[PDB]
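**Student:** First, the structure itself, so that you have it in front of you.
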Number of protein chains: 2
Amino acid sequence: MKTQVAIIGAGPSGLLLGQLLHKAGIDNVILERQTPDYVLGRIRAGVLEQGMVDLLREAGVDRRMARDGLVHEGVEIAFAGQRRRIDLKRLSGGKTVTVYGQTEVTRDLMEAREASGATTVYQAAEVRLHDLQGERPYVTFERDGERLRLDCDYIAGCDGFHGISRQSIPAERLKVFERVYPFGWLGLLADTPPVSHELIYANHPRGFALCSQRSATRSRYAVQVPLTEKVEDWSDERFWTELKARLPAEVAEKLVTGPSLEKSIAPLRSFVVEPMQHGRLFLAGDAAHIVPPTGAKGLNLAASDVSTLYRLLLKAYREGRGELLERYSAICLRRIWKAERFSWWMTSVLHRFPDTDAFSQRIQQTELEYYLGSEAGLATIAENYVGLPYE
Amino acid sequence: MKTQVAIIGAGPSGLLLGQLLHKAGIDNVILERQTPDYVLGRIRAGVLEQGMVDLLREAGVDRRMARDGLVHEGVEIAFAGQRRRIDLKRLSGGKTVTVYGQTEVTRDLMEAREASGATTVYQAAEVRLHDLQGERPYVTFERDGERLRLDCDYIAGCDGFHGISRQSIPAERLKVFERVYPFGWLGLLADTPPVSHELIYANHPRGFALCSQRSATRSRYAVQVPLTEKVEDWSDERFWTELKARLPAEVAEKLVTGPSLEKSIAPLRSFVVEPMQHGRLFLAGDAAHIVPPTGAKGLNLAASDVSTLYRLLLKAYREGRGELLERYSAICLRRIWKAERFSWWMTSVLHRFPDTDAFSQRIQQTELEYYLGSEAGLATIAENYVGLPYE
Ligand SMILES: Cc1cc2nc3c(=O)[nH]c(=O)nc-3n(C[C@H](O)[C@H](O)[C@H](O)COP(=O)(O)OP(=O)(O)OC[C@H]3O[C@@H](n4cnc5c(N)ncnc54)[C@H](O)[C@@H]3O)c2cc1C
Ligand SMILES: Cc1cc2nc3c(=O)[nH]c(=O)nc-3n(C[C@H](O)[C@H](O)[C@H](O)COP(=O)(O)OP(=O)(O)OC[C@H]3O[C@@H](n4cnc5c(N)ncnc54)[C@H](O)[C@@H]3O)c2cc1C
Ligand SMILES: Nc1ccc(C(=O)O)c(O)c1
Ligand SMILES: Nc1ccc(C(=O)O)c(O)c1
């Protein structure tokens, strides 16, 4: 089989790129190792920048989002007794963010694709990339027991952190930057009303706590836990008690608890690979970089990467300007580093780190006091939070 | 001998407090271990916040300053090839800073005092504080070979980092926060024209470099060096070569070099003691806290401490409200922590740290890129730099 752009991975990166390209006339084929259910089993993100909200409307897949996604104009940071709200809409110059589950976005895009009739091969085993530097690179995979071959012009590595794309680029060509945090987040999804109309990021001596929502009858919560904790050790009861212990008393007593729908511990990490391409292979989303979830930048960076890749391929196919595709990494890395710096900051001022002396405790505390107190400080949180502009 | 407020140390803290109090009718006595020449031999600071510029005018010692001090409306940060200017006057809402040597300030205040006829005992040896919690505390010292006794109501510990005041408060009463940096600054004063009309803070792979001035025919420079470097190893020649190597080529070739008047290596440190008082003893300036010089906050925090101590003693003596003097530490520590956080930040984004991995290099670089590029970011540097308001 032949195609123009072969897409590895059917996560939101791949589905979004595949959807945008299809709509532009560029035929693409998606290869996914798992089944649609497995992909839809992932809870992950819930906060979307205005830029992605527009990319979806552009991909033509926004009906449901316009209806169910929630527009927010502020967040709340809670520390040392106090709860401080950040008015995003006025501090950013009118921008806001939309809360809409990642699982929903995937579900929508997945519906959109199936109806379009565009090719999607789920259960594609042992995918291998070949001739990345030639004019005709190709992909081999197994469907059942038959090794098939797919010829294409370009390959988009949207297969996430442990995908095959990044491992296909010769090591000596990529320079890796990485930071592993000594903690993870134990997340939880539950069919209960959220405790707040806006999100609450809480710094507490016992660790970080997050109060989020997916809808008016569905909440998403998380608490920082050591990397040594196994999820089967945290009963629902244990979670809510721990959650209540880390929140402001006035919030903890408004909390409507309930049985969990999903629970899992995600480890924290920062990871950037430079550059993000090799010959005719271009990396996007988690295949190239990882940011700790504290800043909600993961899904959002995948969308911006994809937005840039889509727009550079339109020009190459449509305007014959394949030279522009060399600019890909440079354009993406500028955003990527800014977002990695903001995600890192958010993480360091809201989380409790082990083995921290008195001076750093006081500085973390003061970082919060200064930033939530200054008008200039709040603005840096706001403009970064709603997401910096696309270049 | 008796007095109302005994002042230990004749540095700018002591002289300023002593001058303000004298003018208010409150009699004070200053005790200095060294000689006036030794004190005037110290080069130290050169940048003053508007708040101190006003405190001096209030202490009535500003004629010379109004004439020789230089008002600046911007600074320049130079990194990775580029040189970015920060317009302080518009980003802070009209504030600026004054460049005027610390040695000058001391010299002025010292002239003012001698003419006032107020008591100053230079060469006061082996000073000891007694009865700090009684109603009549006292100070003993030796002048030549005679141990004299000074009775007073209150004692102001303005004796700097290694003074006797802080060691007089029972250890179990103070909680100490401290950070020692793995480097120091090798400073240099020279009778040459400065290379810039505004200061230049430079981040370079070889380390930090600073271009400052004391006047139109006098410059002050500094370069970050390891803690293992002895000043006698750095000839003047060696300094300028090193300085030129760390600056932008366009600046390095405008540099007018020359023989040094002064040279010395000052180690970097962050230090805060809580609280800043014990009974009838109140700590001020370096006696209580140390900030790395990167943010120019040292002399400025001494002035604000002194401003608060002076104003709380006016109320006690003048209005009989000695209860207010309990509020001293709390008022001072708020400013102190904000300034310690800003000085720490400045230090971490302009200095080269040993044993730093790739990720942190990129973050330091991006911290600079984001802050010098955002309008909100530049404002946080500006408002902090010109100095936050006095409470
Ligand atoms: C474990 C994890 C937890 C996260 N949790 C959060 C969170 O709590 N909150 C938040 O804000 N962000 C979170 N994120 C980030 C966010 O979910 C991601 O940034 C976003 O899902 C990435 O989209 P993607 O398309 O780049 O990758 P993914 O969602 O990982 O999709 C990648 C696709 O690659 C497919 N695939 C993998 N290898 C192969 C292969 N060799 N061949 C074929 N197909 C392959 C995968 O099955 C998957 O469909 C999380 C990310 C991870 C990895
Ligand atoms: C080594 C050093 C270098 C510095 N360099 C810089 C710099 O390069 N740039 C910058 O911006 N800031 C610098 N500073 C900070 C700035 O110079 C200080 O913040 C400011 O001088 C402190 O004023 P002070 O009155 O609190 O202390 P000081 O200037 O230290 O004055 C304290 C006084 O205490 C007297 N004394 C000490 N012990 C006794 C005693 N037991 N009895 C009697 N008298 C005593 C001392 O002789 C001195 O006169 C430096 C500080 C230090 C300590
Ligand atoms: N930082 C954030 C904010 C919201 C969510 C969420 O799942 O709602 C998250 O996973 C991380
Ligand atoms: N950070 C700064 C700025 C100026 C001076 C100076 O001496 O001129 C300094 O010592 C430190």
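Placement of Cβ uses the backbone N, Cα and C atoms for every residue, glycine included.
Per Swiss-Prot, the feature FAD binding site maps to B:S13, B:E32, B:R42, B:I43, B:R44, B:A45, B:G46, B:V47, B:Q102, B:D286, B:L299, B:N300; the stated evidence is experimental evidence. B:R33 to E appears in Swiss-Prot as a mutagenesis experiment; the accompanying note says: Slight decrease of affinity for p-OHB and strong decrease of affinity for NADPH. Under mutagenesis, Swiss-Prot gives B:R33 to S with this note: Slight decrease of affinity for p-OHB and strong decrease of affinity for NADPH. While the structure shown retains the original residue, Swiss-Prot records the mutagenesis experiment B:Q34 to K with this note: Slight decrease of affinity for p-OHB and NADPH. Experimental mutagenesis is annotated in Swiss-Prot for B:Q34 to R, with the remark: Slight decrease of affinity for p-OHB and NADPH. In Swiss-Prot, the entry for mutagenesis B:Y38 to E states: Slight decrease of affinity for p-OHB and strong decrease of affinity for NADPH. The structure shown retains the original residue. Among the mutagenesis entries in Swiss-Prot is B:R42 to K, noted as: 4-fold and 10-fold decrease of affinity for p-OHB and NADPH, respectively. The turnover rate of p-hydroxybenzoate hydroxylase results from impaired binding of NADPH. Quoted from Swiss-Prot, the note attached to the mutagenesis of B:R42 to S states: 3-fold and 10-fold decrease of affinity for p-OHB and NADPH, respectively. The turnover rate of p-hydroxybenzoate hydroxylase results from impaired binding of NADPH. Hardly disturbs the binding of FAD. According to Swiss-Prot, the experimentally introduced change B:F161 to G is described as follows: Decrease of affinity for NADPH. While the structure shown retains the original residue, Swiss-Prot records the mutagenesis experiment B:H162 to S with this note: No significant changes in affinity for p-OHB are observed. However, the affinity for NADPH decreases strongly. B:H162 to Y appears in Swiss-Prot as a mutagenesis experiment; the accompanying note says: No significant changes in affinity for p-OHB are observed. However, the affinity for NADPH decreases slightly. Here Swiss-Prot describes B:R166 to E as a published mutagenesis experiment; the accompanying note says: Loses the ability to bind NADPH and FAD. Listed in Swiss-Prot as a mutagenesis experiment, B:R166 to S is described as follows: Loses the ability to bind NADPH. While the structure shown retains the original residue, Swiss-Prot records the mutagenesis experiment B:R214 to K with this note: Strong decrease of affinity for NADPH and 4-fold decrease of affinity for p-OHB are observed.
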**Student:** Take the C-alpha atoms of B:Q34 (mutagenesis position) and B:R42 (mutagenesis position) and report the distance between them in angstrom, rounded.
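**Tutor:** That comes out at 12 Å between the alpha carbons.
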**Student:** 10 Å Cβ neighbour count around B:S13 (FAD binding site)?
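**Tutor:** There are 29 such Cβ atoms around B:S13 (FAD binding site).
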**Student:** Listed recorded positions are B:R33, B:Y38, B:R44, B:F161, B:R166, B:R214; which sit with C-beta under 6 angstroms of ligand 2?
**Tutor:** B:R33, B:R44, B:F161
**Student:** CA-CA, which of the mutagenesis positions B:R33, B:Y38, B:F161, B:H162, B:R166 lies nearest B:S13 (FAD binding site)?
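**Tutor:** Checked the mutagenesis positions B:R33, B:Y38, B:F161, B:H162, B:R166; minimum Cα distance to B:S13 (FAD binding site) goes to B:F161.
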**Student:** Express the distance between the Cα positions of B:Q102 (FAD binding site) and B:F161 (mutagenesis position) as a whole number of Å.
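**Tutor:** Given the Cα positions, B:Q102 (FAD binding site) is 17 Å from B:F161 (mutagenesis position).
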**Student:** I'd like to verify something. Among the recorded positions B:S13, B:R33, B:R42, B:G46, B:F161, B:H162, which ones have a C-beta closer than 6 angstroms to some atom of ligand 4?
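**Tutor:** The recorded positions passing the 6 Å Cβ test are B:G46.
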**Student:** Max CA to CA distance in Å over the FAD-binding set B:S13, B:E32, B:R42, B:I43, B:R44, B:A45, B:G46, B:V47, B:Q102, B:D286, B:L299, B:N300?
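**Tutor:** In whole numbers, the farthest two Cα atoms are 25 Å apart.
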**Student:** Please report the DSSP secondary structure of B:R166 (mutagenesis position), reduced to three states.
**Tutor:** helix
**Student:** Looking only at C-alpha atoms, tell me how far B:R166 (mutagenesis position) is from B:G46 (FAD binding site), rounded to the nearest Å.
**Tutor:** 26
**Student:** List the residues of the same chain that sit at least 6 positions away from B:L299 (FAD binding site) in sequence and have their Cβ under 8 Å from its Cβ, in sequence order, or write 'none'.
**Tutor:** B:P12, B:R44, B:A45, B:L48, B:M52, B:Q102, B:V105
**Student:** For B:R42, B:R44, B:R166, listed as recorded positions, tell me which one has the smallest number of other Cβ atoms within 10 Å.
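**Tutor:** B:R42, out of the recorded positions B:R42, B:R44, B:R166, has the fewest neighbouring Cβ atoms within 10 Å.
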**Student:** Can you give me the Cα-Cα distance between B:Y38 (mutagenesis position) and B:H162 (mutagenesis position) in Å, rounded to a whole number?
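**Tutor:** On Cα coordinates alone, these residues lie 16 Å apart.
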**Student:** Name the residues of the same chain, 6+ apart in sequence, whose Cβ is under 8 Å from the Cβ of B:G46 (FAD binding site)?
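**Tutor:** Counting only residues 6 or more apart in sequence, the Cβ neighbours of B:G46 (FAD binding site) under 8 Å are B:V99, B:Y100, B:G101, B:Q102, B:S212, B:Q213, B:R214, B:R220, B:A296.
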**Student:** Which of the mutagenesis positions B:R42, B:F161, B:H162 has its Cα nearest to the Cα of B:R33 (mutagenesis position)?
**Tutor:** B:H162
**Student:** Under 8 Å Cβ-Cβ from B:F161 (mutagenesis position), six or more apart in the same chain: what's there?
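**Tutor:** Residues satisfying the criterion: B:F271, B:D286, B:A287, B:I290.
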**Student:** When you measure from the Cβ of B:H162 (mutagenesis position), how many other Cβ atoms are you left with inside 10 Å?
**Tutor:** 9
**Student:** In DSSP terms, helix, strand or coil for B:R44 (FAD binding site)?
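**Tutor:** Coil, per DSSP.
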**Student:** Provide the three-state secondary structure of B:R214 (mutagenesis position) computed with DSSP.
**Tutor:** strand
